[PDB]
Every structure is written in structure tokens, then in C-alpha cells.
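Visitor: Dropping a structure here in C-alpha cells format, bear with me for questions.
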Amino acid sequence: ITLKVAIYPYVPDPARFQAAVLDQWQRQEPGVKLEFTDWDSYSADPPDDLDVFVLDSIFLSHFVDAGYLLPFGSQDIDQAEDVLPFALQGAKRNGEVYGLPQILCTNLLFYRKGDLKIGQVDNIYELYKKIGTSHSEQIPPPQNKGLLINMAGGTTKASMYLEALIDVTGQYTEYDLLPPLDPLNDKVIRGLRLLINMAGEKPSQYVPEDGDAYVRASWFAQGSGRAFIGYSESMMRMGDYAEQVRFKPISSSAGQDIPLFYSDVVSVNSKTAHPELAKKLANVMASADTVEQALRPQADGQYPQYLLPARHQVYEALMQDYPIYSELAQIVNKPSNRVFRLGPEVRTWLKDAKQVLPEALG
């Protein structure tokens, strides 16, 4: 018996998850063979032969309504009390749980240790008042000046627009019905362009030849820029400098902020020939031991991935050795947190949004 699996690829070190998963699986099911495949939810719907797979929750609605998935009964979830309440609910549709939260992700504001003026900012506007408009188009920005943020790619802009829209309207929604691409919300465009202003056109749109998704974390560490807005996992790239920066959540509006998190959930194909085994493997891929082993450094010279896990246990275990996770736990344990979800028509809407957003911005 062979189960085809696919892990989430957009992580600092994919091989570490795979190594962790296979290792733990052998302990419980040595008779079952795992075959890892390349699959990106961002580009394709689940192929008919892929039994278990991790996907970004923005496609969950579509996957569910298309009949691609198999739900998890309360009897099929191991230690459900350990999962962060909001992450588990963000995985529900039609009153059923359709995925086990494995990784969480959000944008943070990274600033340097002594730099207090920046550490008191709460939203992008107050942030503008401190760093102002970026004067140069050079890559990277001059030492200690400008804002570092990755706004390259049509999907990133489209996602930021939607996340911003929730913060503006002060109302959280799973976007079952996606907003019109015409006319666009100005308060949102006004804010996205303000980010591009503090960062500069060239720098914000720059894509590295090597495809290093975390290069800006390298620049920030070297001394480039005044502030950096990126994912927590960017801290792995900072290496030893990770201990030299502070971070905090930043609101896209000026009033009541709704903290949004991307959630990567493990799901089971409705076409699987081994539903109970696949449901077991999904639990393994989302268990505290697996995720803990994948976030921790394996060989010497490796740093923690600094990804946000979805279980309390993982945070409690990691924070002994890595104090950073103690600060990350406070961030994820806030009351108002919600998972970023999008409607079933997310694919066509995205496709259309890319043709209008760059224009609306410049």
C-alpha cells in the first residue's frame, strides 16, 4: 500500500517537513509506503491520485464545494483541544471540519532593537508619518532608510487588497461572494499605494533571480531599510540577527483591526481508496511532534524555521529553547484572530484581479 502525499512548498525548508513526516509515520505505520509529490494549491486543484495534501485555506471553500474533500468527524481529530480555536473554525465549512491546521502565517512589522520611534507604530499611516516617502529606486534601499516589503506578484497584491478590505469595513467575512473588481475601494487603494510609496516601485516589485522568497530579510539584517514587513519565518533567514529585531502586528486601517492569518490545512481526497489510513496520516502531518520536529533545526548551522504552528503544545515546547516563540505565542493567542478565507470563485476572481490591480496602483 502506497499513499501519495504533498506538503506545503512555500516554507523556508520543505525537506525538513518531509523528513519529519516520514520519520513519525514509520513509527506508527511501517507497513504503509508514502510517496511525496509536487502539488501547489495555488496553481492546481487536487489531482485524482493525491490522497493527502496541504493547502492554503484561501482555496478551502472551492475545494469543499467542488466535492474534492472528505470531512473529519469529531472522532477523526487527535487532540482537537490542542489546536488554536480560531484555526480550527477557519477550517470548517457547512458545519464540518475539512482540514487540520498545520501552519499559520501573517505579516509582521520588523524593526531594530533600539529603534523605539518605529516600535510604537500601530498602523501603516502612523508608519508613513515616521519613514515618509522613499526617495530612491535603488535595490536595496540605503542604510536605515525606507520600507522593506514584498509586493511583487499579482497574487500577493490581490491577497493584500482583500485582507485590507476586511480591516477597512471593520467586518470579517469568508468572502463566499467576492467583491466587484470595479469599482475598487479607494481607502484600500490609498493604503496599498502608501506602502509602495514608503518602499519605492522597483524595490517593492523586485523578484530575485534565484527565487529567494526571503531575500529582504537578508537586506534588513545587513543594514538596509528602516523597517521591514514580512512573515515570521523570515527570521530564519536573519540567522543570528533574529535576536536583534522586534516585531508586532500592523493594522491596514486606522480603527478597529481584525488580525488575519493564512492557514495551511491538511486535507484528504474524497477519491481516496484508504480513507481511515489517509485520515490517520493527516493527523500525523498535523500532530505536535511532527510540526515541532520540522520547525526545529536538524543539522548544525541551521536555525528554527520560525513558522507559526497551529497547536498550543508546539509553542510551549519550542519556547524553552527559542524565546522568540514566546513572543509569537502572544501574537497568535489574541482573541480577535481569524483565518483568511476566500470564496469558491477565488480562481477566476484572482485571474481578473491581476489584470486590474497593477493598473489601479501604477
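Sequence positions for chain A are given in Swiss-Prot numbering; the residues included correspond to 39-400, in order.
The header says X-ray crystallography, 2.5 Å.
Every residue, even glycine, has its Cβ placed from backbone N, Cα and C.
Pasting the feature list from Swiss-Prot:
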type	residues	note
MUTAGEN	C143 to S	Loss of activity
ACT_SITE	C143	active site, nucleophile
MUTAGEN	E271 to Q	Loss of activity
ACT_SITE	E271	active site, proton acceptor
Visitor: Run through the Cβ atoms and count how many others sit within 10 Å of the one on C143 (mutagenesis position).
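Guide: The answer is 20.
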Visitor: Whole-number answer please: how many Å between the C-alpha atoms of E271 (mutagenesis position) and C143 (mutagenesis position)?
Guide: 8
Visitor: Can you count the other CB atoms that lie within 10 A of the CB of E271 (mutagenesis position)?
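Guide: Other Cβ atoms within 10 Å of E271 (mutagenesis position): 22.
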